[PDB]
There are 2 protein chains.
Amino acid sequence: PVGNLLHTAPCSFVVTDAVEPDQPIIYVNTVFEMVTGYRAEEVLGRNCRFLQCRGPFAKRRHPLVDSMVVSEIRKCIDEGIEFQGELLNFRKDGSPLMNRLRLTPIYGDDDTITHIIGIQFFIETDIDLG
Amino acid sequence: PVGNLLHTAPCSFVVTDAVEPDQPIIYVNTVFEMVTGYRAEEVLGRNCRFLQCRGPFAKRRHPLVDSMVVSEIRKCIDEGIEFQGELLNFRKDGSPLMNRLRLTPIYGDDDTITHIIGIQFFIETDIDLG
Ligand SMILES: Cc1cc2nc3c(=O)[nH]c(=O)nc-3n(C[C@H](O)[C@H](O)[C@H](O)COP(=O)(O)O)c2cc1C
Ligand SMILES: Cc1cc2nc3c(=O)[nH]c(=O)nc-3n(C[C@H](O)[C@H](O)[C@H](O)COP(=O)(O)O)c2cc1C
């Protein structure tokens, strides 16, 4: 009873297209797939904010994610700068995760931001959701 | 007493320009800087292979780096796919690290690959070096 171990440190990557509108996800590693429960077909082409919604079925972002941080992310993207912050997020199966997220934008060959990398650190949280 | 901790999990990664010749480094995160000993300005614009020479002065790759694995890396970068292996690397203070390495190419708005994401997982190793 000691198996199916990971061979590398679990790091969670997601990359988006900064040219096409609204930063669609173009890649996710299988650690994101493993922690959030979302396989990659489900999320490819969508925008990450679906993580702020509790469950695949939830229509609206959950009350409890700090709308002030969500706005910092927005501000940071629109200025093409790094973002660093913590916010609530939800697995497919509803579980809550505090996500320490870092967003670094990547430049293309014309002094323009063509992609954005997001590194997720998903911490378990005992938050009460009601 | 305990402090100076880091707030996220230590994930090491770099991004290279896949358009410009020979995959120059355009981004390193600070985990890379902190595990390898090389600072961002020392490595920006250079190719990652300096990690296979032992130290910042050696200009030739170290004998015990597996020439076969380096070759497979070359094949995958060329074939436009993902590499996934383990490869002897060296900190700038000379110490050996088994670098469990993953290369993941990223397509631009185009059908061409414009960037590669490299995720290092450095491991301590008592490999005898002479
Ligand atoms: C590369 C990248 C990764 C992101 N990852 C997450 C994430 O993991 N969790 C999250 O809640 N938001 C993430 N976001 C941000 C959301 O898309 C965010 O809500 C949006 O960028 C700004 O807020 P808005 O939808 O209200 O405009 C990410 C953004 C980018 C560009
Ligand atoms: C994005 C990226 C990251 C890389 N990171 C490393 C690394 O950490 N250690 C290493 O030995 N090689 C790394 N490499 C491999 C070298 O840069 C190079 O592609 C490889 O050594 C094969 O080419 P060469 O035989 O011309 O040296 C990386 C390559 C890329 C594209």
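Numbers in chain A come straight from Swiss-Prot, and the residues shown are 35-164, in order.
This entry, so its header tells us, was determined using X-ray crystallography, 3.0 Å.
In case you wondered, yes, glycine gets a Cβ from its N, Cα and C as well.
If you look up Swiss-Prot, you'll see A:118-161 marked as domain 'PAC'. In Swiss-Prot, a mutagenesis experiment is listed as A:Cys82 to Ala, annotated with the note Loss of binding to GI, but no effect on FNM binding. Under its mutagenesis entries, Swiss-Prot includes A:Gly119 to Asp with the note: In ztl-21; long-period phenotype, decreased interaction with SKP1A/ASK1 and loss of binding to GI, NFXL2 and APRR1/TOC1, but no effect on binding to PHYB.
Distance from the CA of A:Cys82 (mutagenesis position) to the CA of A:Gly119 (mutagenesis position) is 15 Å. In this view, A:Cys82 (mutagenesis position) is surrounded by 22 other Cβ atoms within 10 Å of its Cβ, with every protein chain counted.
In the three-state DSSP scheme, A:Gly119 (mutagenesis position) is classed as strand. Over all protein chains present, the Cβ of A:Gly119 (mutagenesis position) has 16 other Cβ atoms lying within 10 Å. Reduced to three states, the DSSP call for A:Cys82 (mutagenesis position) is helix.
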